[PDB]
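Have a look at the structure that comes next, please.
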Amino acid sequence: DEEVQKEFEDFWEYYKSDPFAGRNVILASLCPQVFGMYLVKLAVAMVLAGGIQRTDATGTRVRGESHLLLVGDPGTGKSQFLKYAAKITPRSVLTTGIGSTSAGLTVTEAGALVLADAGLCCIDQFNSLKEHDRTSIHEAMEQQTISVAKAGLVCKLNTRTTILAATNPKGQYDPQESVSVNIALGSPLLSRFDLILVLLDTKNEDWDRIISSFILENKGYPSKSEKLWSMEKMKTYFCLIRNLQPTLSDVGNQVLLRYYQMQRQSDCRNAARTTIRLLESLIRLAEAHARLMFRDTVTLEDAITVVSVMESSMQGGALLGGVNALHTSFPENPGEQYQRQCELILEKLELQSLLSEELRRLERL
Amino acid sequence: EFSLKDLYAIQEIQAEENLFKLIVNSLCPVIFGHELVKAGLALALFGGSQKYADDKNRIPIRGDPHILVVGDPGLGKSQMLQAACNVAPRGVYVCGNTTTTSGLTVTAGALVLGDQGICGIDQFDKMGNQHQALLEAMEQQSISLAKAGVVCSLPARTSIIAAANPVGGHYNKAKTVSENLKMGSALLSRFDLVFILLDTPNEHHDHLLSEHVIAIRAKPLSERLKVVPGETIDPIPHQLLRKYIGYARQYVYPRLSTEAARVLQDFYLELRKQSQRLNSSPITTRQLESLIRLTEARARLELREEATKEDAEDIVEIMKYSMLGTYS
Ligand SMILES: Nc1ncnc2c1ncn2[C@@H]1O[C@H](COP(=O)(O)OP(=O)(O)O)[C@@H](O)[C@H]1O
Ligand SMILES: Nc1ncnc2c1ncn2[C@@H]1O[C@H](COP(=O)(O)OP(=O)(O)O)[C@@H](O)[C@H]1O
Ligand SMILES: [Mg+2]
Ligand SMILES: [Mg+2]
């Protein structure tokens, strides 16, 4: 039907002078029952966008999806995000996790991962997921296929799912003692997860009052303007942008290619988020961020936006600094923030030859 | 039976100048680097010979190797094995979490179905109870009934290839080798080669690897196999490489020559006298048989029946990558 394409084209053509206002309005409707949560509401959209699969000729093929994990103190909103993300996507199976047996996480009869082809399998309570069951998924998380020979049958099944999970920080959380110690997950497992966003509750006297007023006054959608969006519209939007095929560029790749080389050895290179499975995700996110804004050419803007999210994902040890995800709000003007971020990033990692061109582009726009 | 065009293609492939590079750099072209590790699998795919000496009683000895790969995560030690299993007359791939004792062994187990082939097993370290269930099948080259052992044996010829992760995730560099693997002296001696891989943050290697992975999505026996950029090494399709192992495994039986045996004897007598005082895995008489079994292997790849001094000089350099060359 031409009506849907015409409406989306009109919406994304009106917002031409300001390109980031459209993305802000897109993000504002995700989980509109909560207040704030900028980076968290951006990472979910980036993960839900998807990726592109690239298969080699003879036998092998690389992954083309993404994964996400959330950790935070009880009473923050993880369950709301999971339940809300379980509805927009066409096909989804919601499991309890520790309440689910081995028949679901693997093959038996089709379980859960096999039953969610081209979907998204929400998982909750990942802390004590029946350690055998929690290691019987290393093969299904990275190769997208199962490979078993139980009872002498030799059966192979396909499973292409995006796993979204959230687990409590068992033991009192500490700013130091990186998640490998607090959560006590093995290094082989805690390397396939693209983003590990840490949610922390602290001392504040303004967020408390704002949240209290929000809940007490029952004021849903404090933005009383009728822009919003219905759930059918967002379902159509996230089922329609999954057909465009973006292609890389030259003003693009070099930024990621230099960032990885500089991050490989600064002084600590963490312990598990430095391997080659970082450049395989820094591309799958940059290609996903270009399918959320109705285009098929990755440019400097998409790379510069995807660098900061990954920079903030690595809690503690980093190269710019850590900002808490909870205490963030939508900026009043995103254009100035983008112009400042580009100037800040493109200095220490030396490509000043592109800063002038990007500023010239931003000028006559 | 092979068609006439099949024989013509096999003869044409045999005529290549450097027949070892075109096979060691075409098993899996996505992975960059790891020349000796791929050469090990290339040798293991062919195999050796079976000795039926003293036919009155025989007590035959197995004629195929066993390779284990252990290293840090993220190196890529799970796609060198998929291609190896795919390029084989008969193969099978099984994980190490969904299979029990009745699965690997007969109860027709995985080993039986992998008769005259490869039964590569992933996630070897996660097994904790089935370790003591394959020591009989690997050595005796036969498996009996699993119901109280009331005879009823059936042949089981396998070439197990396994990959595993150290106990502490990343393998630190200040310990002893025995406690970073969690293996006894019985299961660490059956295997022929046990490669140990490390992940260190170099500069040139990373700069080349990142360029390779960004391009994809848009003299000692360590340099003669490497490709200097500026040439074409166009690989043989796996379809044609699968119909070459079959011809090589049933039309030629290699044997040692008098010249080659001296080098192996000297190497064995040099290893024993030195490592009988130092601390390492004890060198039994199995290594002397292993050198023979692998030197026979480097005579079925080039489609010959002999073991020249040059051929025996290659199982000396590849052997010093899990033994002395690596124990330090
Ligand atoms: N910003 C917010 N606005 C309104 N309610 C909130 C907000 N943050 C958290 N909540 C409340 O907290 C609850 C979320 O519980 P949650 O922390 O997800 O449970 P668990 O700790 O088991 O994950 C919801 O019922 C919601 O009412
Ligand atoms: N040399 C390389 N070139 C390209 N990709 C590589 C290389 N080494 C590793 N990879 C990447 O690593 C992934 C394989 O992970 P792997 O190391 O097999 O996991 P595990 O450590 O659990 O066995 C592949 O997706 C591949 O893209
Ligand atoms: Mg919950
Ligand atoms: Mg593997």
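Shown for chain B, in order and in Swiss-Prot numbering: 384-490, 504-614, 644-753.
The backbone N, Cα and C atoms fix where each Cβ goes, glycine too.
Sharing the feature lines straight out of Swiss-Prot:
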| type | residues | note |
| --- | --- | --- |
| BINDING | B:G454, B:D455, B:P456, B:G457, B:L458, B:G459, B:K460, B:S461 | ATP binding site |
| MUTAGEN | B:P456 to A | Decreases the formation of MRE11 and RPA1 foci in response to cisplatin-induced DNA damage |
Listing the recorded positions B:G454, B:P456, B:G457, which lie under 8 Å (Cβ to Cβ) from chain A?
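So the ones by chain A are B:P456, B:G457.
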Taking the binding-site residues B:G454, B:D455, B:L458, B:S461, which residues show a Cβ-atom distance to ligand 2 below 6 Å?
B:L458, B:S461
Which residues of the same chain, at least 6 positions away in sequence, have a Cβ lying under 8 Å from the Cβ of B:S461 (ATP binding site)?
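Once residues fewer than 6 apart are set aside, B:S461 (ATP binding site) is near B:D518, B:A559.
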Please determine which of the recorded positions listed here (B:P456, B:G459) has the lowest count of neighbouring CB atoms within 10 Å.
B:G459
10 Å Cβ neighbour count around B:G454 (ATP binding site)?
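By my count, 20.
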Using the recorded ATP site (B:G454, B:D455, B:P456, B:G457, B:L458, B:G459, B:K460, B:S461) as reference, state which further residues of the same chain have their Cβ within 8 Å of the centre of those residues' Cβ atoms, listed in sequence order.
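Output for this site, in sequence order: B:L593, B:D595.
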Looking only at DSSP and grouping its letters into three states, which state does B:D455 (ATP binding site) belong to?
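The three-state answer is coil.
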Cβ distance under 8 Å to B:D455 (ATP binding site), same chain, sequence separation 6 or more: which residues?
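Counting only residues 6 or more apart in sequence, the Cβ neighbours of B:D455 (ATP binding site) under 8 Å are B:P562, B:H566, B:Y567, B:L593, B:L594, B:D595.
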Using a Cβ cut-off under 8 Å and a sequence separation of 6 or more, which residues in the same chain sit near B:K460 (ATP binding site)?
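In sequence order, B:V452, B:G454, B:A559, B:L593 meet the Cβ cut-off.
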Counting every protein chain present, what is the number of Cβ atoms, excluding its own, within 10 Å of the Cβ of B:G457 (ATP binding site)?
19
On the three-state reduction of DSSP, what should I expect for B:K460 (ATP binding site)?
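The three-state answer is coil.
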